[PDB]
Number of protein chains: 4
Amino acid sequence: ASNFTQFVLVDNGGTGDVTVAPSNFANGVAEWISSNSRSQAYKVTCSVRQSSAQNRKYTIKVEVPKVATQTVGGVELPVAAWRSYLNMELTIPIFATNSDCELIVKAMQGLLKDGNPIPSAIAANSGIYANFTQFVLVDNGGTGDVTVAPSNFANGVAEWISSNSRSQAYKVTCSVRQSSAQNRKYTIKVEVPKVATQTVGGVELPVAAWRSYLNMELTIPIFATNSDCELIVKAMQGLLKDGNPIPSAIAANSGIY
Amino acid sequence: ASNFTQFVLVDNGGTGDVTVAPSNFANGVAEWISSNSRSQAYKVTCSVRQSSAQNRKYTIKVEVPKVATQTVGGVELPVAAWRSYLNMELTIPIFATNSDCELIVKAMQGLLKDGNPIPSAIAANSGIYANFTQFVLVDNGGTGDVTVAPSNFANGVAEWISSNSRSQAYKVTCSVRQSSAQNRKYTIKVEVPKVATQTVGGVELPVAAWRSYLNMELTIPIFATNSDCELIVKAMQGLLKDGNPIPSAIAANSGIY
Amino acid sequence: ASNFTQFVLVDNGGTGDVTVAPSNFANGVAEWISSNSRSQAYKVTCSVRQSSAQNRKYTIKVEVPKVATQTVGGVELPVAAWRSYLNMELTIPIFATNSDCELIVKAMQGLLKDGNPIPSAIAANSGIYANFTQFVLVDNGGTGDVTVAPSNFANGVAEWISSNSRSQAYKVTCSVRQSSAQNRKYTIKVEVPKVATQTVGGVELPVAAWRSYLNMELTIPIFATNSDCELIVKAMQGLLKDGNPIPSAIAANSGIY
Amino acid sequence: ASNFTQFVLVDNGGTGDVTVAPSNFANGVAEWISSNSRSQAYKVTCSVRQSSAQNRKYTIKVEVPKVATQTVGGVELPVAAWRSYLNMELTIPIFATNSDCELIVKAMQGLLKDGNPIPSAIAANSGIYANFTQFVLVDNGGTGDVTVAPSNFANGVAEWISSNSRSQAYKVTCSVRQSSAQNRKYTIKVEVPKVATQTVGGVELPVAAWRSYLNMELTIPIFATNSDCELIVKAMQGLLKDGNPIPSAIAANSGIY
C-alpha cells in the first residue's frame, strides 16, 4: 500500500543523492522526480498492465540524463545531451501467494548487485557492457537457490534457461546493435518464471499463473563513457531494490498509488 | 604475464621437437616459430578480440605443414605440400574470477588428452576422424566434474549440451564435408559455457559474463594419412596444454606480449 | 569373431523354428537363411558402413514373409504374398571400450522384450501398433539404468530424449502413414547415444565417439493381422538378441565374417 | 584481469593526458575512446580477418582530434575541427612463419617514428626531405641495410624503391590532395617485403612472399592553423612506435594486453 515514499535512486553515498519524490504519471503509470527542472532530472516510470489472459505485465522505465550544460544556446539551460533509456515490461502472476513475487523481486535485485555480473559490466561501458550474464535469480539464502548456466550462441543472440528443462526454468535473453547513426540498444529480455508455495519441492506446491516477459530496451548513446555508465547501472538496480516502491509493488502483486 | 616462453608444440619425446620461439605477429595476434625457414615451419597464432558486448573472443590458429621435399622444382626448397589449418575463435568471460578461465582451460586440454576421444580420432585419420566426441570438459578432479552425453542427429550436424538444460550446459557442435576438389573441413564449434565462483552449488555463485563461441574450421587435405594426422592432433592439444602460453593467457583472462 | 552361428530368429518354442544358417551376402552385408526355397524363407541382413567421419553405421534388414500358398498360378510355388520389411541403419562409436557397445546392445534387446512396449504393440497389429513407446534403453541391472519419459506431440511425429538435456540423452523418433494403395511404414529412428567407461559418473569417463542414427523403415502391408504381426516383432527382437551374431557384432564394434 | 583497457599513447611535457579507454567492436571492428568528451576523444580501431586461403589481412585506423571550440549559435561546443585516419592494412600469409611479423611491425611503425625521411614529411616542409633521395629506414643490428632510393610519381603518387632487386624492395608512397574546400587529405602507403626465395621451376627467384600496406590518410582543414599538424604527426606515428598498446598488438599476442 501507498509505497510512494521518497527513495534514493542512485545510492552514491549521501552526496548528490538522486532522491526522487513519488506520486505521479498519467493514464496508468508511475513516477519519481528528482530535485531539478523538467530537462535534467531523472525519470522513473512503472505501470501495471494485464498483458494477456493469465499473465499481467509491468512496464517500467528509467531515464539517466547526463547532467551537463546544454550545447545549444550557451545559456544555463539544464538538460541532457543524451539519455540512457531503460525499458522493462515485466510480466507476472497474480493469484499466487505473496511469497511468489518475493522470488521475482529478488530476481531483480540479484540481477544487479554490488560486485556482481551486469552491474559491473554495463558499468565500465566497454570491456564488459551490453548483455548476457549469470546470477542466482532468486537469492533465497543457503537453500532453494536457482543455479543457471549457458549453452547456445546462434547469431549472437543468447538464451539461458536454468537447472531444469528448456521449457520450465528461469530463462533470459538479450542483444545489442547500432540501431542508427548515434545510439545503441540492450534488448535484455528477462522472462522470469515463478516457483513458489513450496519448501523444497514438498508436494504442497499448487502454484499458479505462468511466467513473466521482462522484455528490455536499454538505449545507450555512443557519447557515454565509464563514469556515466556506472550511474546507468545504479539506476537499474536502485530501481528494483528491496524496500523501494518499484519492487515492493511487484512484491505484493500490486501497483502503488 | 609475458607467457611468451619457448614451449614445445608437439610432445614427440625429445627427438625432432617442434619447439617454438614465442613473441610475434601483427595487428592483434600471436606467434610461435620453429627452427626452420619461412615455408616448412609451424605456425601458432592466438589473438584476443572483444567479440560483442559482454563476450570477448580468442582467435587461435595452428598450422601443421608436411615436412616433405617440394614437388615443384626438384631443388631443396623446404615447404609444405599441404597444410592442416586449425582455426578456433574461442569467446570467453572477463570480469569473472581467475578460476573461471581455469575451468575453460581444462575444457581445452581435456578436449585433447592422451588416450581420449578427439585425440585418438583425428589421429588415425580414417576409421575415426572429423567430429563429434565426448569428454568431461572440465577436469576438476573427483568432484564437480561435468558429464555430457548426446541425442540429436539432424542432417548429420550434431549438437551436444551437458547434464543441464538445452540452454544452460556445455554445448559443442561440428561438421565435415568435401568443400572442393582437394580439401575437407572440421567445423568443430565448441561453445564453452562458464560456471565458476562456486564450491558445489553453494550459493556463493555470483558468476558473470555469458559463454564462449569456439567456432573451429580445421581444413585437412586428402593427401594426409595416419601418421601425419597424429601430428595434427598433437598440434591441437600441444596448443591448449597447461603451462603453455596459449591456454595460460586464456587462463588469466589475458593475452601474452 | 566369426559370430556366424546358426541362431534361431523367431523363438517360437521348438516347433517350426525359423533357424537361420549364417555366412552370406554381397558387397558389404550379412545374411542368415532358413530351411526353405528362394521365395518363402526369411532374410536377415546386417552391414557395417562408416557413415560419416566419427560415426559408423549398421544397416540391418530383416524380412518377414507370409508362409502361404501363392495366389498367382495355383501350383505349389512357395512365396510370400506380402513381406514385413525391417530396416535399421544403426550408427555407433568405435574407439570406445567394449562395454560401450554392450550398453547399445541391451539398448536393442530391451527395446523388444517379453511383456514390454513395442513387442506387445506391433504384435496385436491394431489396438497398439506403429510407433512410440518407452523402455529403459540400457538394461544395466539395478543401478545406472536410463529412465526416459515423453513430452512433445507436433504433427504427430514424436521425439523422446531421456533424463538429461535435449542434446545429451537417449533420443528416439518415428512415424506411420499410408505411403500407397497397399502398404504402410514405421519410420522408427532410434538415435542411441553412448555413455560408457564409467561407474556411476565417477570422473573416469573419458568416453569417445558421438551417437548413433538407427533410422528405421518397417513397411507392413495392410493384409496382415494379429497372428502374423507377432511374428514380425519376434523377428525384430530375435534379431538383436544377446548371444546372437547380429547384436554380438554390434557388441565388439565389429562385423561377423 | 581485463585486457583492451584504458591505456597511454600520445603525450608532451606535463599538461594534458590521452588515456584511451574501450568502447565498441560491433561486427568485428575494435574501437577505443578517451576521456569525458567524445568530440575530443582519440578513436582507434583493430580487426582480424583472413582475406583468402594464403593470407591474413588487418585494419587499424586512427582518428586524432583537436581540443578546439566550435562556437555556433552562441554556445562553446568542445569539438574537433578535424580527425586523423592512420589506417594500416597488413597482409600476412600462412606460409610466412612466426618470424616475419616481428620484423614487419618494426617496419611499418618502424617506418614513421618522429622524423624519418617518410614521416618527417608528416612533420615538416620537406615531405620528402631531401629533394627525395636514397634514405634510411628500418634496421637491426649490423647486417642488412634498407636504403630506399626514388622511382616514380606518375599522376601524383610518390614512390620509393630500395636496392638492386625490386622483388625485395621497400615500396612507399606519398601524395598531396585537397579533398574539398575546407580540408587537405593525403595518402602514404608502405609495402614491406621479405627476403625469401620462391623456387618454382628449379630456379631460386628472390621474391617477397608478402608485402605490407601502411596507408595513412590524413585530413587537415584550412582553418586548422600551422600548429595542429605538428601535434597530429606525433599522434599518428606517435601512436604506433615499437610496442605501444596499439602497435604492441602488431608485435605480439597482446591486442591491448
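First residue shown is number 1, and so on along the chain.
Note: Cβ is positioned from N, Cα and C throughout, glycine not excepted.
Swiss-Prot lists A:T173 to A (Swiss-Prot position 46) among its mutagenesis entries, and the accompanying note reads: Loss of repression of replicase translation. 80% loss of binding to the operator RNA in vivo. For the published mutagenesis A:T187 to S (Swiss-Prot position 60), Swiss-Prot gives the following note: Loss of repression of replicase. 20% loss of binding to the operator RNA in vivo. For A:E204 to A (Swiss-Prot position 77), Swiss-Prot lists a mutagenesis experiment annotated as follows: No effect on the organization of the T=3 capsid, but with a loss of thermal stability. No effect on infectivity. Looking at Swiss-Prot, you'll find the mutagenesis A:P206 to A (Swiss-Prot position 79) noted as follows: No effect on the organization of the T=3 capsid, but with a loss of thermal stability. Complete loss of infectivity. According to Swiss-Prot, the experimentally introduced change A:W210 to R (Swiss-Prot position 83) is described as follows: Complete loss of viral assembly.
Here the features listed in Swiss-Prot are painted onto the structure.
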| residue | record | contacts (Cβ under 8 Å, 6+ apart) |
| --- | --- | --- |
| A:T173 | mutagenesis position | A:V157, A:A158, A:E159, A:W160, A:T187, A:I188, A:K189, A:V190, A:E191 |
| A:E204 | mutagenesis position | A:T197, A:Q198 |
| A:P206 | mutagenesis position | A:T197 |
| A:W210 | mutagenesis position | A:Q54, A:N55, A:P93, A:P193, A:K194 |
Should A:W210 (mutagenesis position) be counted as helix, strand, or coil on the basis of DSSP?
coil
Within 10 A of the CB of A:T187 (mutagenesis position), the number of other CB atoms across every chain shown is 18
A:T173 (mutagenesis position), DSSP three-state class -> strand
